[PDB]
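What follows is one structure encoded as structure tokens, with my remarks underneath.
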Amino acid sequence: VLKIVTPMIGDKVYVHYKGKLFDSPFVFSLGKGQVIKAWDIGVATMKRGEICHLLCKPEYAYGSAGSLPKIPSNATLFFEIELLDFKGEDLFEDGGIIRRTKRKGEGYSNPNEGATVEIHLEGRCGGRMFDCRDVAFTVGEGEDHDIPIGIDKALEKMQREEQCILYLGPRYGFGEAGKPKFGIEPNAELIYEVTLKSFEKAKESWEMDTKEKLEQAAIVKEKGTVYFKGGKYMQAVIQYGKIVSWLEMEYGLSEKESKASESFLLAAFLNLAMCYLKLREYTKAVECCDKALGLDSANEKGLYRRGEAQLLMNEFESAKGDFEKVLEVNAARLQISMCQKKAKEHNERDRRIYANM
């Protein structure tokens, strides 16, 4: 590959080109075999908005097979390439975590939630470095080691020996609380450089026998609750969710395990509903309450919770009932009057807008 007048592995690249010995915004990913070697090698050396020329040998193009009709068998291709722009890969199609690969890794697998990993971590805020260490920890629980949830999430998409830069938006960094020990203000954007050195996966649900699932459920219900008290709801949701995950579908259990299994679920479902309430994620609440109810149709906490949430979603009717059913069993009433009050207000508002629109 000879060149004549910077994107990173995995970046989204935008270019304009002409290729003569046959082809004339073309967007692909750099570093992946999506284009010929010459390009992956070439483009990797352009600064944005630049234009170059490349004499590519078959060895770096379509080799001896060529691409008939167009590209002959031993073709040495020439290229005029224009790098219009390029951006990092958005791990969760939401701009929350932008990754840019420094060094490909190796491996058939990736860390899962619950996996223990050993990484090198370098993190800064506004240019300032506040973290540079080797760390061993549990995916999903990095909070225990002063690591923001974004790193745990990114790790699930990395390989052994991979090194990348991760840009974490507010929703994946330390959040509203900020991180005092690091001099990190509320909802700050963070930048980390991470190298996954090794990792051992946690067992998938189907790989644990009933006995193990029940021992671990007790351990994580507790760990969830500790997090819950500390106001780390996100971490709690993760801990309680294992319980829903490890038991919700079990069967063929003995009466002794079946009761213990049920007991665990019902609680994991009521705790999540409370967790999601704190997280102002109402639909999740109602879902977790729904499950709770499907187990214990006359559950007090269940119905109340389904209520608080449905009210918060302007689902006044549905909410009215939940509290009523709460009364038909054992703050409900004050809330009951609340629904009606808020429902009235809601329709005045609905009528006002429609009229104004």
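Chain A uses Swiss-Prot numbers throughout; the residues present, in order, are 33-37, 46-61, 67-69, 76-381, 386-412.
Every residue gets a Cβ built from N, Cα and C, even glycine.
In sequence order, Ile49, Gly82, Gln210, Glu213 make up the list of same-chain residues 6 or more apart from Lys155 (mutagenesis position) whose Cβ falls under 8 Å from its Cβ. Here Swiss-Prot describes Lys155 to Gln as a published mutagenesis experiment; the accompanying note says: Mimics acetylation; impaired interaction with AKT1 and PHLPP1; when associated with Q-28.
Under the three-state DSSP scheme, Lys155 (mutagenesis position) falls in the coil class. According to Swiss-Prot, the mutagenesis experiment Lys155 to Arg carries the following note: Decreased acetylation; promotes interaction with AKT1 and PHLPP1; when associated with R-28.
Residues annotated as domain 'PPIase FKBP-type 2' in Swiss-Prot, with sequence analysis given as evidence: 157-243.
One thing to note is that 8 residues go unmodelled from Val37 to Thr46, and the Cα atoms at each side are 14 Å apart. Separation across the 4-residue hole in the deposited chain, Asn381 to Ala386, is 11 Å (Cα atoms). Between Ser69 and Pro76, the deposited structure omits 6 residues, and the straight-line distance between their CA atoms comes to 10 Å.
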